[PDB]
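J.: Can you read through this structure? Questions will come right after.
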Amino acid sequence: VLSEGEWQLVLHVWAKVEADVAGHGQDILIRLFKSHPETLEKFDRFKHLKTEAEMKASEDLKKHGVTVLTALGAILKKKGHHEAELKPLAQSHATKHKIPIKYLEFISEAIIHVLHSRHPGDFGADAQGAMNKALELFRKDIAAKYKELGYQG
Ligand SMILES: C=CC1=C(C)/C(=C/c2[nH]c(/C=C3N=C(/C=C4\NC(=O)C(C)=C4C=C)C(C)=C\3CCC(=O)O)c(CCC(=O)O)c2C)NC1=O
């Protein structure tokens, strides 16, 4: 359960994300795709890009980073009371996209990396701990909804 002060740390660095959601989305997905190339396979509109400039140049990748961060920012704003927001994610992610929990760990790790890299002044140890807790709560709750839906994840 995060404390109120930990949610404030999470939402404080997220306001920095919100100044440029698409730029942050491209960097997060580029870090994910470079760290774990196999996740790039889920994306047919850009599964063949090979360099960072290609990926920066991709309109579909840029749109997808905004899809990811818009939904993730609405979740975090719920401060853990996110069941209604997670219900549509877990449906499509369990039945159409088939996204393993290991993949949700990989992008969490990409998210923390890009936040440290772009916002180290607003993402010190305590903020990093608070964000790691919020993403760990999101992954736990998704994982349990995937099981309800018969997807192991
Ligand atoms: C916290 C991260 C995160 C969130 C909140 C997220 C949200 C999210 N992903 C989407 C699509 C999708 N999401 C994925 C894939 C993934 N989705 C994943 O969680 C992971 C780690 C992969 C990694 C391969 C795919 C393949 C689509 C469809 C993309 C498309 O068809 O244009 C959509 C559009 C509607 C739908 O299909 O559900 C939303 C809102 N995606 C995220 O990555």
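Swiss-Prot numbering applies to chain A: residues 2-154, in that order.
Cβ atoms are placed via backbone N, Cα and C, with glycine included.
Straight out of Swiss-Prot:
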DOMAIN    2-148  domain 'Globin'
BINDING   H65  nitrite binding site
BINDING   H65  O2 binding site
BINDING   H94  heme b binding site
VARIANT   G122 to A  In metmyoglobin
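Could you tell me the structural context for the features on the list?
T.: The Cβ of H65 (nitrite binding site) lies under 8 Å from the Cβ of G26, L30, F44, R46, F47, each of which sits 6+ residues away along the same chain.
Over all protein chains present, the Cβ of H94 (heme b binding site) has 22 other Cβ atoms lying within 10 Å.
The Cβ of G122 (variant position) lies under 8 Å from no Cβ of any same-chain residue at least six residues away in sequence. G122 (variant position) carries a helical DSSP state (H, G or I).
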